Amino acid sequence: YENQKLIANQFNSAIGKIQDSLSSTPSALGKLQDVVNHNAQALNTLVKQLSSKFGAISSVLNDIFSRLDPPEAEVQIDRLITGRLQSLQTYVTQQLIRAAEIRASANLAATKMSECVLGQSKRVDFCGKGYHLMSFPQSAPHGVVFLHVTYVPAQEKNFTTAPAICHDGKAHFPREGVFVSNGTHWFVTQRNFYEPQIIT
Amino acid sequence: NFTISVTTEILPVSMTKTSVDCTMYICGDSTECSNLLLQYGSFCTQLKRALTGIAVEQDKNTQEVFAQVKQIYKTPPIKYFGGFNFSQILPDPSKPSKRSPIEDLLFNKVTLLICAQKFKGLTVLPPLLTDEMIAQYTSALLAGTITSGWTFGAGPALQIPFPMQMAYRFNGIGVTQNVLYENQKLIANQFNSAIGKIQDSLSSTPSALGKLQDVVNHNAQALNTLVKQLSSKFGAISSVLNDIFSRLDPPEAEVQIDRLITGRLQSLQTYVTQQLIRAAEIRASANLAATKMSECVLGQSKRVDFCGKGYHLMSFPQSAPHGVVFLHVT
Amino acid sequence: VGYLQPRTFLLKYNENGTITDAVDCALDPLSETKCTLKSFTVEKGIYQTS
Amino acid sequence: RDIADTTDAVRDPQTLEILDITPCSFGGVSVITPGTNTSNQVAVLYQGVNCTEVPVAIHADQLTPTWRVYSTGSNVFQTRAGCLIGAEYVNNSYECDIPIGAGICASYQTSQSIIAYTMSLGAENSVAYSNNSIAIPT
Ligand SMILES: *[C@@H]1O[C@H](CO)[C@@H](O[C@@H]2O[C@H](CO)[C@@H](O[C@@H]3O[C@H](CO)[C@@H](O)[C@H](O)[C@@H]3O)[C@H](O)[C@H]2NC(C)=O)[C@H](O)[C@H]1NC(C)=O
Ligand SMILES: *[C@@H]1O[C@H](CO)[C@@H](O[C@@H]2O[C@H](CO)[C@@H](O)[C@H](O)[C@H]2NC(C)=O)[C@H](O)[C@H]1NC(C)=O
Ligand SMILES: *[C@@H]1O[C@H](CO)[C@@H](O[C@@H]2O[C@H](CO)[C@@H](O)[C@H](O)[C@H]2NC(C)=O)[C@H](O)[C@H]1NC(C)=O
Ligand SMILES: *[C@@H]1O[C@H](CO)[C@@H](O[C@@H]2O[C@H](CO)[C@@H](O)[C@H](O)[C@H]2NC(C)=O)[C@H](O)[C@H]1NC(C)=O
Ligand SMILES: *[C@@H]1O[C@H](CO)[C@@H](O[C@@H]2O[C@H](CO)[C@@H](O)[C@H](O)[C@H]2NC(C)=O)[C@H](O)[C@H]1NC(C)=O
Ligand SMILES: *[C@@H]1O[C@H](CO)[C@@H](O)[C@H](O)[C@H]1NC(C)=O
Ligand SMILES: *[C@@H]1O[C@H](CO)[C@@H](O)[C@H](O)[C@H]1NC(C)=O
Ligand SMILES: *[C@@H]1O[C@H](CO)[C@@H](O)[C@H](O)[C@H]1NC(C)=O
Ligand SMILES: *[C@@H]1O[C@H](CO)[C@@H](O)[C@H](O)[C@H]1NC(C)=O
Ligand SMILES: *[C@@H]1O[C@H](CO)[C@@H](O)[C@H](O)[C@H]1NC(C)=O
């Protein structure tokens, strides 16, 4: 509250830098780009695999009945009906592999929306570098994009600390904080921010 | 009262990369096959692409687990951390390999001519991060979690005395910080006694590293049965290709080796498909080890029985062959 | 006068079907990298070839 | 024979001296290129071969690659993944740009040429640890 004008100004500059960050580097959406590229380049080989002879005399079955007879066609078409058969099984098996990799990533993104977005996460480095504050989801083609608003300490100052102090012949431990000294006097302060307080 | 227990936990991170080429495995040293092998199309580009992807991501698994800090910290020369003895996990500079006394056991209890007897078109690529820089990353993690605590994982490293970092680890448990100071001589003595048993129990049970022993056993044995099918006849006359052409006519051989060119190709397709199963298990375990490193090491976890059985205080990573070993202090 | 031999090429067609450019697949490693990548522009990185 | 049951040791029919059979040297060829939008010079890595076995074959009609002038190229450098031909080894370390293997990462530096170097993991820092000193952000 004593720093809200600074914090709100600091947040607006950070969220404006996101649009410049994504629009610059091309590898920004590569997570989603290789998802659609792997699907397209697996369909392309599946289409091109029927253009191969598979050890037969031709790649089309209508030609191998006009220029070749019926009894041995069965063995000629069997060499081509199993080449496209194994090519379709190869395509399906790689699709189950990719679906398991996607579902393991969609289960993570459902966990990210449940924890980073619907609450404040105490799991460090789960929802971005630094102490988590809140997250904002954004939609994307075949994916989701988060905006992890975090809290990064800066401008650290060295200090001299003590575990406890003894005043009336008995030890005194801080309740919520740490004893520090600026060289002359002793103060109690928060662990993650510097506000000196009189030892009370 | 209480006791402080150190429990080890071993997780695979990456497996051995490999690469199979198209023609030399199937019909190498045979120019009469390579024109006939073109009659399949995407038979082997797909296999090469899949194995290269299994390999590219084997370097991403090691990068996302160990390389989590942009700054390589180093330990101070003064090795008095509050009476706690950290000699077993900080690196030993007297050894030529800058590894801890515990990492030296782990790099001796895992075994791989074995990789070089598979030279039939099979090439085992080396990892991008070599062995002496993975342990450099682990030393950078240990030099931060002792001097700075959890503060290096969330911003600038902010130094703190270790007897006091453990008071904040005690405050997360549910006990106040006065129990750590009134008993630090006992706590520091109990921690070093518990960390001494890790050096003995790791070299006692043989199957302690069975988690990393079978990730290299499964990859080497599947490599072994891959080259064991080059002697497979597949219903032909001879398993050797050149004796088929010389001792049999040109028309019959092309169809005769057509079942030797797809029987041996389906043996290669079975190996690639089995690698995609095994890479997914490792990638599911590398993301688990990255979660352990980002939460148990870079902070204090409130998750029950995640970073060790008990109330988790703070953990240490240790490098390992094709994996990582965590030392959970509970 | 020049001699033809069996060579593999990559031909770039325009929208009107004319051969606007071509690249050999056996001249130098950059050309065979373009030939095995099926692109006249190659991004920065490592690529496995024959 | 061996574990894989391959013929790897024979005895000559004349005299009783023994001979060892190791197969002919083979390996993949990997190029180390920047973008073609950037300069068109490349570097070539021969994967997993001894590098004294490549420059014997600087001739015509002798290998699966057809180029001859590139084998007499820049300075070779035996890494742990074969030798890299076309890029020079540079002592100081930077961050990885194009990964090669066993710590070697090539990049395009300054005239301009492709150089190879060992990876730099990060900036070296020493935390000022003391048993009575703490650091608190302001
Ligand atoms: C460590 O922190 C303490 C607390 O702020 C510092 O003590 C304070 O020092 C300033 C000037 O150095 C004092 O301000 C002036 O003091 C004179 C004394 O006669 C007074 O007449 C003025 O009106 C003005 O207040 C301040 O009073 C003093 N605080 C207390 C409680 O006495 C100390 O200097 C710091 N040490 C460092 C930075 O090394
Ligand atoms: C507090 O500041 C720094 C740490 O933030 C302490 O160490 C100095 O900074 C670097 C850290 O290694 C060294 O290169 C300097 O030489 C250090 N300075 C000295 C004088 O040793 C610094 O010592 C601390 N100062 C005080 C007054 O506590
Ligand atoms: C908590 O348990 C520890 C472990 O037994 C106790 O430490 C021992 O205490 C006895 C007597 O108090 C000594 O004779 C032993 O030498 C101590 N063990 C070690 C390893 O030094 C400790 O006293 C217990 N705490 C309380 C409050 O009883
Ligand atoms: C930390 O533990 C190590 C391991 O026990 C200690 O090294 C031993 O030190 C004693 C006495 O100096 C020797 O008798 C042993 O032979 C040492 N063992 C080894 C393996 O070197 C070390 O002294 C301990 N350090 C502290 C500060 O407690
Ligand atoms: C036949 O085999 C014999 C030995 O089995 C060979 O005899 C040796 O030949 C070498 C050189 O030719 C001599 O240095 C040895 O002293 C010979 N040994 C004996 C026991 O005679 C012989 O070379 C082979 N070939 C022919 C054509 O005889
Ligand atoms: C292709 O044909 C269209 C139709 O006339 C023309 O506008 C265009 O310039 C042509 N492109 C060429 C010749 O490159
Ligand atoms: C090509 O390089 C120039 C600078 O040399 C750069 O401005 C441009 O964006 C690059 N284009 C692509 C497609 O990489
Ligand atoms: C490569 O060849 C050199 C010289 O012949 C030799 O010293 C070196 O040991 C060889 N390396 C391997 C791995 O065989
Ligand atoms: C580069 O390093 C090598 C060995 O690491 C050394 O022999 C050589 O003198 C170094 N060159 C320079 C200019 O430092
Ligand atoms: C810090 O450790 C050194 C060496 O063990 C010791 O001389 C010094 O008194 C210690 N500082 C405090 C405040 O106890």
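By the numbers in Swiss-Prot, the shown part of chain A spans 917-1116.
Looks like electron microscopy, 3.0 Å, at least that's what the header says.
Heads up, the Cβ atoms here are built off N, Cα and C, so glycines get one too.
Long-range C-beta contacts of A:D950 (variant position), restricted to its own chain and to partners at least six residues apart, with a cutoff below 8 Å, are absent. In Swiss-Prot, a published natural variant is listed as A:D950 to N, annotated In strain: Delta/B.1.617.2, Mu/B.1.621.
Taking all protein chains in view, 7 other C-beta atoms sit within 10 angstroms of the C-beta of A:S982 (variant position). Annotation note: A:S982 (variant position) sits in a helical segment as assigned by DSSP. Quoted from Swiss-Prot, the note on natural variant A:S982 to A is: In strain: Alpha/B.1.1.7.
In Swiss-Prot, the entry for natural variant A:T1027 to I states: In strain: Gamma/P.1. The structure shown retains the original residue. In this structure, A:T1027 (variant position) is part of a helix by DSSP.
Among the sequence features in Swiss-Prot, the natural variant A:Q1071 to H is noted as follows: In strain: Kappa/B.1.617.1. Its own atom aside, the Cβ of A:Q1071 (variant position) has 8 Cβ atoms within 10 angstroms in the protein chains shown.
A natural variant is reported in Swiss-Prot for this position, A:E1092 to K, and the note states: In strain: Theta/P.3. DSSP assigns A:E1092 (variant position) to coil in the three-state reduction, outside any helix or strand.
For A:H1101 (variant position), applying a Cβ distance below 8 Å and a minimum sequence separation of six or more within one chain yields no residues. A:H1101 to Y appears in Swiss-Prot as a known natural variant, with the remark: In strain: Theta/P.3.
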Quiz item: So how many other Cβ atoms are close to A:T1027 (variant position), meaning within 10 Å of its Cβ?
Solution: 12
Quiz prompt | Of A:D950, A:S982, A:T1027, A:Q1071, A:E1092, A:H1101, chain D-adjacent variant positions (C-beta under 8 angstroms) | solution = A:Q1071
Quiz item: To the nearest whole angstrom, what is the C-alpha distance linking A:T1027 (variant position) and A:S982 (variant position)?
Solution: 60
Quiz item: Taking just the CA atoms, what is the gap between A:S982 (variant position) and A:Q1071 (variant position) in Å?
Solution: 84
Quiz item: Counting only residues 6+ apart in the same chain, whose Cβ is under 8 Å from the Cβ of A:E1092 (variant position)?
Solution: A:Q1106
